Amino acid sequence: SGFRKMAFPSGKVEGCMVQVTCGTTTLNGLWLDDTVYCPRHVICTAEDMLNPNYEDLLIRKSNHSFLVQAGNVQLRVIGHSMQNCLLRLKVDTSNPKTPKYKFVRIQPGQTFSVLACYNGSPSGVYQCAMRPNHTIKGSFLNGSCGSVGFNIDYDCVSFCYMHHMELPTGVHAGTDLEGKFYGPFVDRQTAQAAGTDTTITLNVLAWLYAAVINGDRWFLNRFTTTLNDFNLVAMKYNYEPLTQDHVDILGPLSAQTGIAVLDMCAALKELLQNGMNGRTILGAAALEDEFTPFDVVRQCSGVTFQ
Amino acid sequence: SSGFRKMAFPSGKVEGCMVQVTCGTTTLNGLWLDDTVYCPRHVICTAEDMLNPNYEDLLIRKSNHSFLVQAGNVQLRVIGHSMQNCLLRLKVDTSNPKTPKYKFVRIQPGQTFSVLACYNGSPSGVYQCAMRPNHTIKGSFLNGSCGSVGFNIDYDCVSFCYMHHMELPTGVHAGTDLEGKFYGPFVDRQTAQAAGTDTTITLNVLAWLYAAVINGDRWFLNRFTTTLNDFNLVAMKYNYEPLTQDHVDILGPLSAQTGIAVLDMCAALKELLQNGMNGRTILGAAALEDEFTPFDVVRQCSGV
């Protein structure tokens, strides 16, 4: 047995998924109250993409220019405006399934569930992480743009991501629900590539704590180490320099197990050098880095409120 | 080019069926479709009971009044009951309006599904897994996930296949199908029972290696193919299920696609097995995955 990387229940977000078509282009859109958000490039097709000038293209678009459907029911768009890389379409209808929500920009390393969609229809839901290079390694085949990344805290949905394009790498680039891209990517099919990727040290550590929490603690030892000396080691195996801030995000976890952050660092330091000896951790073969210090708490407790 | 994630189905249609069933100081999840509410029968057991309980005896001494059903902040008047193998079928007055098109189907070891993990009839998370070969299923079940269901979705039809019943000692989980029939040599009793000897699901691993190739990655191939029995003779040794001609055929379109003979992919596996993965990685993974059926790959490599 082991530990599962669970995705938030997609119910609440499913009820906000719609299809947005502009001529020959069709993608997904977020329907929150009387507005539909979607990648601004919905207004493009063919060579436009090879460096368009949205301002002008938009200025030559009208409401009837946008067809939008929720199921087999049209939503008449009665207004339109651009916000950075996002397009905000006003509709003659308020989404009665609109959940309590909010938009938050995420920081590299944090996580969220993605509800993959095609032609305004849900397809599957998965859990991923905003990679240190500002890209996500999801599964976004043809026309997944407009799909969104969210988190849930009680009855509130925190939309934090929206898929726009595919980087050569086979990784994705998107924005926050306020039209700002993540990383140095622009919504123009130009020569652009992801920077160098690293393992999210903070999450690997959170994962060990989770391992421990579950009785899988053979990899521990009596010694600690310097935040500095750990980094000189991580930097060799391609781990992100651990920081004071990081050590603090691990506080509740370090508190629940009684294992100080540095103590656990010495532990990781070895699972890195001194291979692993064919042994395991939460079953799996390698150290997982897509569970945050909050995901571990969240999943190791069916928490309050109701 | 690439990017292969293990996706689960949208839990939306199932969340709309999750409720809470309490009997005495005991509480777990329940599935609510139309006017029936399903859940493990051991809801009616307290401490002792669980140690060799005569359920037929325990049930007659129970009445509709004993069953507290809660749809959020709304009780449901249970108007009758009856047991079906290991499940409980409580009738109620209110028919669940959110009941989707549903089908009860018995899955097979190796087949994959999505579990809607709940605690107190309240959605907590969704994940994709495989019915392990020993019938158990490693999950994120902890305390009261009992009653949570496993499923598949086609079009708009939800196919309920599993329902969590108990956490076995090893730390894995046992459950029954939506008909109360258990998966595996298990029973709803706290006794001396553990998971059978588990094995890796070869058919899936291969599929995953095809999936790995189509996305662009193929550092593990080798033009020098092997025979079907010789692969088994080798796989069985590393604790992988034997591969029948039936599995090979299954990897038909996956091969025809990547343009690699199943038997060939097998030779590549025989190596990945013996030559411990060079320390490198396949599909961003660091270990061979087997929770992807040859179909899970087709689905995630073409349409919806």
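Going by Swiss-Prot, the residues shown for chain A are 3241-3546, listed in order.
Backbone N, Cα and C atoms are what each Cβ position is placed from, and that goes for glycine too.
According to Swiss-Prot, the feature active site, for 3CL-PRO activity maps to A:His3281 (among others). Sequence-distant neighbours of A:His3281 (active site, for 3CL-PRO activity) (same chain, six or more apart, CB under 8 Å from its CB) are A:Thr3265, A:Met3289, A:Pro3292, A:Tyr3294, A:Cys3325, A:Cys3385, A:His3404, A:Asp3427, listed in sequence order.
Positions annotated as active site, for 3CL-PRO activity by Swiss-Prot, on the basis of sequence analysis: A:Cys3385 (among others). When secondary structure is read from DSSP and collapsed to three states, A:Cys3385 (active site, for 3CL-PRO activity) falls in the coil class.
Swiss-Prot gives this note for the natural variant A:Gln3429 to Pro: In strain: Isolate BJ02. A sphere of 10 angstroms centred on the C-beta of A:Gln3429 (variant position) encloses 16 other C-beta atoms. A:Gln3429 (variant position) falls within neither a helix nor a strand when secondary structure is assigned with DSSP, and so counts as coil.
In this structure, A:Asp3488 (variant position) is part of a helix by DSSP. Sequence-distant neighbours of A:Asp3488 (variant position) (same chain, 6+ residues apart, CB-CB distance under 8 A): none. Record note (Swiss-Prot) on the natural variant A:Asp3488 to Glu: In strain: Isolate BJ04.
Neighbours of A:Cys3385 (active site, for 3CL-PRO activity), defined as other CB atoms within 10 A of its CB across all chains, total 25.
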